[PDB]
There are 2 protein chains.
Amino acid sequence: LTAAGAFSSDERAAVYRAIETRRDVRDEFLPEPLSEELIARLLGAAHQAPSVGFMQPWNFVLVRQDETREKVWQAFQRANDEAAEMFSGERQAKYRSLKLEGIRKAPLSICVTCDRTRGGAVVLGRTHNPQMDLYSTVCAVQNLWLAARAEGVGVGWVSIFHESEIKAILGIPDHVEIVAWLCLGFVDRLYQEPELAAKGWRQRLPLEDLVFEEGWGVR
Amino acid sequence: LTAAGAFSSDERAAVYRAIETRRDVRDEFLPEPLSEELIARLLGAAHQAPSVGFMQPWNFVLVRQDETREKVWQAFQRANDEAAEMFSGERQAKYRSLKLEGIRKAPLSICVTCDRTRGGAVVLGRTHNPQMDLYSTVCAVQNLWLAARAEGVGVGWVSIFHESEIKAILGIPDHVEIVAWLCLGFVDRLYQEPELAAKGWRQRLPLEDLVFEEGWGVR
Ligand SMILES: Cc1cc2nc3c(=O)[nH]c(=O)nc-3n(C[C@H](O)[C@H](O)[C@H](O)COP(=O)(O)O)c2cc1C
Ligand SMILES: Cc1cc2nc3c(=O)[nH]c(=O)nc-3n(C[C@H](O)[C@H](O)[C@H](O)COP(=O)(O)O)c2cc1C
């Protein structure tokens, strides 16, 4: 190991700037393809996330064809109407007004998966909670989401669809599970607070109400 | 919604630095207490994470007492004994020589939970994959891991336990699930590559092997 400590004031500020201004983007994606170099940078950041037992359970399928985007978007529509019919009155009306994906518009999409069987028979750290491998994959997603913002690339996670329909589109095996579908593209503008808060779907919870001391429920 | 774009060369480098140099720390934690302000910043960061339907399913149980850390440590050991047992001969010995937690060393520990029933009867984006709320919570963890790195603070995830045991020690309800136990403390030395690689457990996988173009298995 080598010497380490806190970043400089400017370095820490750049770190919190990405964490604080990254948004989940749906409708602001610009049409320019992301350079090959920029993509390698984004995947690299993801590849450096931590992973249980250093399993590195992830795979990334790059999707850049209209044909594929169309099939995925339709799978979204089928699922989204279904989700829509799970609400009523004004909350349903409000649900149908939200943009929940940017699939056909984002010049790039990425389906991040988790190979449940990588790492051999037994994987360190996943001996007691088997979901840790999936969680590892999410860490890879956030690292990319954060790297993306710094590059001025908007990223949007889309989870509205029946998994099996997507695995069919991409040919993903049974031992591999989809963790996320991500829409990517440059942006020249972002919301300053979560879009769902601005559109009145749900507001930011008071952090002070979610922190306990020693025991659950104890402030 | 306002104008936005890529970070400056220096800001981008800072974000990538945290991403590339952060590690899972187990045995280098320092006894020095973290200030309440430093803890607010780390928690603030996590709370800036994305969350399905803006669910914000997380809660953070700060642990700072010797007695709690002792009970939690015993839990770890039992779990870890039965885990080591799952490896044979050569590998088992290697497993046993690894340090997989700094529960007793870390001056601060944080149990990050996910309330499966928050957000109402139905929660946006979580109508097809009921796991999206846990995934959201992992995003919170990764933001805290990254901010912590910039603060010169180390973070170590420990998942080798029998969850039911930890829930009982912290008095966590049935509708709430533990996503992660994070050990925290200042750190002045960090491995230059994942500790498990340096110790011969698993090497870094070749990213080129995990990226596909358009469909699974296609280069
Ligand atoms: C696991 C997960 C799944 C998500 N799925 C969707 C989705 O399907 N459609 C969508 O518009 N947003 C989706 N989101 C984004 C949240 O709605 C978003 O985090 C929040 O409303 C805005 O957060 P932000 O302003 O930090 O981006 C998802 C987020 C997470 C963490
Ligand atoms: C979901 C998850 C659970 C983990 N659980 C443990 C654990 O129980 N004990 C441990 O020593 N490390 C644990 N780790 C850390 C990994 O072993 C470590 O991230 C990897 O070997 C190299 O990580 P780094 O690049 O962060 O150093 C966990 C990581 C993840 C993502």
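Numbers in chain A come straight from Swiss-Prot, and the residues shown are 9-227, in order.
Just so it is clear, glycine is given a Cβ too, placed from its N, Cα and C backbone atoms.
Listed in sequence order, A:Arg34, A:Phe84, A:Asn88, A:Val166, A:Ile168 are the same-chain residues at least 6 apart in sequence whose CB falls under 8 Å from the CB of A:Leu108 (FMN binding site). Taken from Swiss-Prot, the feature FMN binding site applies to A:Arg30, A:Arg31, A:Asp32, A:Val33, A:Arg34, A:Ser59, A:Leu108, A:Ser167.
The mutagenesis experiment A:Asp32 to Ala, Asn or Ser is recorded by Swiss-Prot, whose note states: Abrogates DMB formation but retains flavin binding. Listed in sequence order, the residues of the same chain lying 6 or more apart from A:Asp32 (mutagenesis position) and placing their CB within less than 8 Å of its CB are A:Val163, A:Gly164, A:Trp165, A:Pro202, A:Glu203.
What Swiss-Prot says about the mutagenesis result for A:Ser167 to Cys is this: Completely abolishes DMB formation. Close to A:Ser167 (mutagenesis position) in the fold, though at least 6 residues off in sequence, lie A:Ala188, A:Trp189, each with a CB less than 8 Å from its CB.
Annotation of the published mutagenesis A:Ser167 to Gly in Swiss-Prot: Reduces DMB formation by 30-fold; the original residue is retained in the structure shown. Secondary structure at A:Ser167 (mutagenesis position), as computed by DSSP, is coil.
Among the recorded positions A:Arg30, A:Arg31, A:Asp32, A:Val33, A:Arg34, no residue is identified whose Cβ is positioned under 6 Å from ligand 2. Chain B comes within the C-beta cut-off of under 8 angstroms for the following of the recorded positions A:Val33, A:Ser59, A:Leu108, A:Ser167: A:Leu108, A:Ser167. Residues listed for FMN, A:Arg30, A:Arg31, A:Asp32, A:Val33, A:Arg34, A:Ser59, A:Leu108, A:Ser167, cover a largest CA to CA span of 29 Å. Close contacts with ligand 1, defined as a Cβ under 6 Å from any of its atoms, occur at A:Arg31, A:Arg34, A:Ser167 among the recorded positions A:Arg31, A:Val33, A:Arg34, A:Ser59, A:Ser167.
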